[PDB]
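This report refers to the structure that appears directly beneath it.
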Amino acid sequence: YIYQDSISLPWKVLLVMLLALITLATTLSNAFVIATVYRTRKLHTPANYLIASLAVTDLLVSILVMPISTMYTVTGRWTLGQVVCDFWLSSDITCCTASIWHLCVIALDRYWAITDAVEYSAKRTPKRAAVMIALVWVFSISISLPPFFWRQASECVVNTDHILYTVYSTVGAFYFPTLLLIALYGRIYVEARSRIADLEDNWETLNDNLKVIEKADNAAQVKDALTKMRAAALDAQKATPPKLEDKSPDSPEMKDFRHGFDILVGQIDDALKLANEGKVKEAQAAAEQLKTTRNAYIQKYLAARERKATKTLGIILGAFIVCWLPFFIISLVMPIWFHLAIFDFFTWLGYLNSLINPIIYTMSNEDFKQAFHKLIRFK
Ligand SMILES: CN1C[C@H](C(=O)N[C@]2(C)O[C@@]3(O)[C@@H]4CCCN4C(=O)[C@H](Cc4ccccc4)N3C2=O)C=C2c3cccc4[nH]cc(c34)C[C@H]21
């Protein structure tokens with residue numbers, strides 16, 4: 001029985017048009033993300049390479065799996081033969097597993113960057129990124145390779161004979177990566193929370209000590225509030241969590257919040273020199289410059305407190321669960337309920353995640369956002 005045989009001609013052609021536009025929108029949205037990393041020299045960093053390889057996996061899903069699926073989902077019958085069926089099922093398992101595992105490799109990279117910044121800076125290289133990507137693909141192909149027990153060769157479905165592999169495939173491909181992502185997001189969320197809580201205190205110490213220099217009575221009072229201000233600025237500079245946007249070291253970092261403390265420290269040192277010279281009135285007058293420099297970084301400070309990197313990783317985590325949790329839940333309860341339409345809906349729900357992810361990055365990451373605005377000639 002095929003439930004699709006009951007669907008009318010107008011609803012069938014509309015369903016083909018909806019599915020074909022999702023497939024096309026996934027291909028172009030991921031093609032944009034790949035080209036943007038490739039074309040922009042500023043984006044040639046291991047972190048953006050992981051975005052670019054996630055976009056490559058999602059592009060293969062849109063070329064090897066989704067077009068050839070639209071017809072099978074709407075008609076409900078396989079007409080391409082056994083050989084094409086073998087490659088289609090395996091490219092569905094391999095690319096979707098690669099898609100899921102790219103997400104935790106991006107999270108692993110963000111976790112190490114926010115949790116172990118000094119030790120990781122030396123290890124975060126494009127060679128490291130390649131080795132991790134190869135491992136993801138080798139693990140992806142290894143998941144789809146065992147159901148080749150088809151010693152027998154209208155219907156095209158993956159081998160459901162061995163319950164032990166069926167659950168290993170579901171765990172290795174989904175349940176293990178989600179538990180890793182929850183743990184990874186948890187540590188990242190808590191890291192950023194304490195990093196902005198420290199940034200808030202160092203910012204307040206900077207503001208209050210800046211008030212003291214103005215209302216100072218002694219030279220020793222001026223000199224002390226300056227060294228305290230000096231220490232808080234460099235502490236605020238380390239407290240500020242990493243941005244969502246990743247740029248290569250060889251790129252001008254103007255109006256950057258972390259740079260504001262560098263020029264500010266330079267000014268605090270210039271003022272302490274006059275204080276050590278004996279020109280305290282001049283050292284006090286240097287606070288008028290410090291006041292304006294601080295005033296120019298308030299907007300960049302208030303921006304840091306919003307933790308865009310963890311916020312957007314939360315939206316990706318959220319988008320990943322809401323897209324794949326129904327599929328892998330039904331995938332486990334199916335051997336042990338409603339019709340085959342809910343399986344077709346939940347497969348496409350997982351497919352949709354290949355489109356949601358590149359639109360989340362290009363709306364959130366300002367490098368990808370400005371690249372898009374350039375593409376459609378919008379200012
Ligand atoms: C989205 N993609 C879809 C794809 C799939 O369901 N393909 C078929 C061809 O479509 C069905 O859903 C259809 C729809 C209506 C009736 N159907 C079935 O009765 C069986 C159910 C089934 C699900 C899982 C395992 C065995 C059988 N279907 C199929 O075999 C397998 C996936 C998968 C399975 C196992 C590990 C995995 N890692 C990544 C993935 C993946 C990607 C992931």
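Along the chain as shown, residues are numbered 1 onward.
Looks like X-ray crystallography, 2.7 Å, at least that's what the header says.
Note: Cβ is positioned from N, Cα and C throughout, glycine not excepted.
Long-range neighbours of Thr97 (mutagenesis position) (same chain, six or more residues apart, CB within less than 8 Å of its CB): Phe139, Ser140, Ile143, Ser144, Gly172, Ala173. Summarising the annotation, Swiss-Prot assigns ergotamine binding site to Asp92, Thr97, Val158.
Quoted from Swiss-Prot, the note attached to the mutagenesis of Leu89 to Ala (Swiss-Prot position 126) states: No effect on agonist binding. The Cβ of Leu89 (mutagenesis position) has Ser144, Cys156, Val157, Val158 as same-chain neighbours under 8 Å, each 6 or more residues away in sequence.
According to Swiss-Prot, the experimentally introduced change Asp92 to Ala (Swiss-Prot position 129) is described as follows: Abolishes agonist binding. Secondary structure at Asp92 (mutagenesis position), as computed by DSSP, is helix. Packing around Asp92 (mutagenesis position) is summarised by its Cβ count: 21 other Cβ atoms lie within 10 angstroms of its Cβ, all protein chains included.
Among the mutagenesis results in Swiss-Prot, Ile93 to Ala (Swiss-Prot position 130) has the note: Abolishes agonist binding. The residue drawn here is the original one. Residue environment of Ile93 (mutagenesis position) contains 20 other Cβ atoms, counted within 10 Å of its Cβ in all protein chains.
One mutagenesis experiment catalogued in Swiss-Prot, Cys96 to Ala (Swiss-Prot position 133), is accompanied by this note: Abolishes agonist binding. In sequence order, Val61, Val65, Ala173, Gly350 are the residues near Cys96 (mutagenesis position), counting only same-chain partners six or more apart with C-beta under 8 A.
Quoted from Swiss-Prot, the note on mutagenesis experiment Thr97 to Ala (Swiss-Prot position 134) is: Slightly decreases agonist binding. DSSP assigns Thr97 (mutagenesis position) to a helix.
Here Swiss-Prot describes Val157 to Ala (Swiss-Prot position 200) as a published mutagenesis experiment; the accompanying note says: No effect on agonist binding.
In the three-state DSSP reading, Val158 (mutagenesis position) counts as coil. Looking at Swiss-Prot, the entry for mutagenesis of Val158 to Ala (Swiss-Prot position 201) says: No effect on agonist binding.
In the three-state DSSP scheme, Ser331 (mutagenesis position) falls into the helix class. Taking the Cβ of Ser331 (mutagenesis position) as centre and 10 Å as the limit, one finds 21 other Cβ atoms among all the protein chains shown. Here Swiss-Prot describes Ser331 to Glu (Swiss-Prot position 334) as a published mutagenesis experiment; the accompanying note says: Reduced G(i)/(o)-coupled receptor activity.
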Among all the protein chains here, how many other CB atoms are within 10 A of the CB of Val157 (mutagenesis position)?
9
Let me check the 10 A CB neighbour count of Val158 (mutagenesis position). How many other CB atoms are there?
16
At its widest, how many Å does the recorded ergotamine site span between Cα atoms of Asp92, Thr97, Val158?
15
